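S.K.: Would you mind keeping the following structure in view while I ask a few things?
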Amino acid sequence: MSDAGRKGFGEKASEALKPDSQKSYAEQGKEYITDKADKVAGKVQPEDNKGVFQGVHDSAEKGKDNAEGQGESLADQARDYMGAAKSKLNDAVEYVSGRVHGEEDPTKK
């Protein structure tokens, strides 16, 4: 039998008659897992820590050409330097110094 309900008579009559004797019972149970599970899938991966910056860092693809050769001496670094600075400085301070700002206890020995 067609469940897609091309005319809708199957989606309305079937949903309009729903005795709510199972769904409300099963649904309530699934909604509790389905939701949590849907997340345990995007976090389960322990290497996902790099995936967050994988699609973000891509934005710097333009300024990520520091690999290029030198020319002005101060320009060669301006590319990478500016990056390793704000990046490491922020990722080392903003990320670390910022995360420790809340915890006044020894979290990393």
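From the backbone N, Cα and C atoms, a Cβ is placed for every residue, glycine too.
So Swiss-Prot says this about it:
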VARIANT   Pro46 to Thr  In strain: Ar5-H12
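Could you place these features in context, so I can see how deep they sit and what lies close by?
M.R.: In three-state terms derived from DSSP, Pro46 (variant position) belongs to a helical segment. Its Cβ taken as reference, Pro46 (variant position) is surrounded by 6 other Cβ atoms within 10 Å in the chains shown.
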